[PDB]
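Inspection log for the structure reproduced underneath, given as structure tokens.
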Amino acid sequence: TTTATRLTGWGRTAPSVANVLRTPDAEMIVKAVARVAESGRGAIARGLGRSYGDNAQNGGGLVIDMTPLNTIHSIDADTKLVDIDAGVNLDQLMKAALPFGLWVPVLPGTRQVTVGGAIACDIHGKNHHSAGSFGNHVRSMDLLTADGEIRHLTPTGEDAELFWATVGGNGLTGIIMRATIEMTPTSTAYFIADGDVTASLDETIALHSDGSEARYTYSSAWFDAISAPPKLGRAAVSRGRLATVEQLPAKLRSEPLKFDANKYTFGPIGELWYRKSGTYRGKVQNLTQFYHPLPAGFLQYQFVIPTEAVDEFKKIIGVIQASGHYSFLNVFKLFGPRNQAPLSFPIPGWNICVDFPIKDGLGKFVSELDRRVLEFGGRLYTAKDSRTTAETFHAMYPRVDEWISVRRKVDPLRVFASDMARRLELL
Ligand SMILES: Cc1cc2nc3c(=O)[nH]c(=O)nc-3n(C[C@H](O)[C@H](O)[C@H](O)COP(=O)(O)OP(=O)(O)OC[C@H]3O[C@@H](n4cnc5c(N)ncnc54)[C@H](O)[C@@H]3O)c2cc1C
């Protein structure tokens, strides 16, 4: 039934060997949990393995691969509801949903993530400030718990506490077998985008707190983290909203829902070029153009700093560029309101993802960053993390004790466990 397998997160680091059950048979899954529950080092569900960290592996224990469980059960355009197996991925879901005029309500940077993964990490996207994160759009889920019973959870009424502990719970309340998502109605597969380019960090912040952000449903930015000030924190901002059919050019209006370095570069002329090409209004783009503006030895690092703490945010960015650690691929966004999940990552404030080449001193440098992020009231994302301490984590997520208490009810015997749970002491 199982197979000894060497697993790593997307970051290809911190490997552990587990026994991996891969089956499309939901009853065999129920029975494997029932088995582990009788006996140990517990079990954890795994999706497409896109989380960079250690949350979907379980050294010396059981790992259940959920991807073969990928049935879309129904889609209903009138209710906007979608009933799907947890192994369904968001790209699969997106293609199936389109002909109904339905848009996946939250999309992350890659569509190769399972619904179970999207819920357990409570994922966010370019529309977080207008739409929240993934958990906000789940109307029901079926959770396989430690007792081998399947519980039907909904965001309100009874069992809401377990529901909201599961969202962002990193698989640690049990296995999401199935869920109902409420989709976003759309009449097209396209975006209308405005683009803006700023010349400094001070400007980037300025553009994000002037009010204009309320005019867009989607917003994010490419961020210079390498240049010394003033150029530090300059950005290319891409903001927009889903087009309606009347906004499409003629050629595209018959099929509105279908998805299908020189010598000048670092000089004044390319400064003008980049500025010009990054500044546009009412441009219609497909998903790949708008949302997908696109390995081994890198360290992903993502944090959010509370909105008010803006001077502290500027401080952290300053620390980053003068560190001698250079990140070229940086994504910035202002998050909106948070949800009620205790371990949910997003909070209203300044969010950034960076990507550091693995190098001498980087490990000790990120620990120091951790300290700064913590002190500044912010947190890091478990999906992007493999090396922070339990002490740092628990301070970053003050409702962790609230969460752990919920987990102890539903898993007294510690049937569900992962590398991350042990490292972060969520066990
Ligand atoms: C290139 C890239 C870009 C990304 N961009 C973003 C982004 O913009 N925003 C964002 O929020 N994230 C982003 N991520 C992270 C990704 O969205 C999350 O890590 C997501 O959880 C990955 O889903 P997965 O199916 O691969 O799950 P895995 O990585 O396999 O698992 C992640 C967690 O979900 C749990 N889980 C999986 N299935 C189940 C289940 N059926 N029941 C219970 N628990 C389950 C696992 O136990 C594990 O704890 C990105 C990742 C990559 C590689």
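Using the numbering of Swiss-Prot, the residues shown for chain A are 7-45, 48-268, 284-317, 329-461, in order.
According to its header, the structure was obtained by X-ray crystallography, 2.2 Å.
Cβ from N, Cα, C; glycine included.
With a cut-off of 8 Å between CB atoms and residues at least 6 apart in sequence, the same chain places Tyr60, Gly61, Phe332, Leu333, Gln334, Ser420 near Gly17 (mutagenesis position), listed in sequence order. Here Swiss-Prot notes a mutagenesis experiment, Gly17 to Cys, with the remark: Significantly less susceptible to Ty38c inhibition. 34-fold reduction in catalytic activity.
Where Swiss-Prot documents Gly17 to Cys as a natural variant, the accompanying text is: In strain: TRC11; Ty38c-resistant mutant strain lacking Rv3406, but sensitive to moxifloxacin.
If you look up Swiss-Prot, you'll see 53-63, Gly117, 122-125, 129-132, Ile184, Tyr415 marked as FAD binding site, on the strength of experimental evidence. Less than 8 angstroms from the CB of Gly125 (FAD binding site) sit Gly55, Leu56, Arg58, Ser59, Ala64, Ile131, each of them six or more residues away in the same chain.
A helical conformation is recorded for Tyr314 (variant position) in the three-state DSSP classification. Cβ-based neighbour count (10 Å, all protein chains) for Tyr314 (variant position) stands at 21. Among the natural variants in Swiss-Prot is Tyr314 to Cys, noted as: In a spontaneous TCA1-resistant mutant strain, but sensitive to BTZ.
Using a 10 Å radius centred on the Cβ of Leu368 (mutagenesis position) and all shown protein chains, the other Cβ atoms total 20. Under mutagenesis, Swiss-Prot gives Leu368 to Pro with this note: Significantly less susceptible to Ty38c inhibition. 7-fold reduction in catalytic activity.
In Swiss-Prot, a natural variant is listed as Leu368 to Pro, annotated with the note In strain: TRC12; Ty38c-resistant mutant strain lacking Rv3406, but sensitive to moxifloxacin. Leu368 (mutagenesis position) carries a strand DSSP state (E or B).
Here the residue is the original one, but Swiss-Prot notes a natural variant at this spot, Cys387 to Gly: In strain: NTB9; BTZ043-resistant. In sequence order, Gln334, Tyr335, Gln336, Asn364, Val365, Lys418 make up the list of same-chain residues 6 or more apart from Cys387 (variant position) whose Cβ falls under 8 Å from its Cβ.
Secondary structure from DSSP puts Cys387 (variant position) in a beta strand. Record note (Swiss-Prot), natural variant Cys387 to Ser: In strain: NTB1; BTZ043-resistant. The unchanged residue is displayed.
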Discussion item. Please list the recorded positions from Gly17, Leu368, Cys387 whose Cβ falls under 6 Å of any atom in ligand 1.
Written reply: none
Discussion item. Quick check on the binding-site residues: of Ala53, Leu56, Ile131, whose CB has the lowest count of neighbouring CB atoms inside 10 Å?
Written reply: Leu56
Worksheet, complete the sentence: Other C-beta atoms within 10 angstroms of the C-beta of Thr122 (FAD binding site) total 28
Practice prompt. Report, as a whole number of Å, the distance between the Cα atoms of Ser45 and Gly48, which flank a stretch of 2 unmodelled residues in this deposited structure.
Written response: 6
Item to complete: Let me know how many other Cβ atoms fall within 10 Å of the Cβ of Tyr415 (FAD binding site).
Response: 22
Response to the item:
Between the C-alpha atoms of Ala53 (FAD binding site) and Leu368 (mutagenesis position), the distance in angstrom, to the nearest integer, is 31
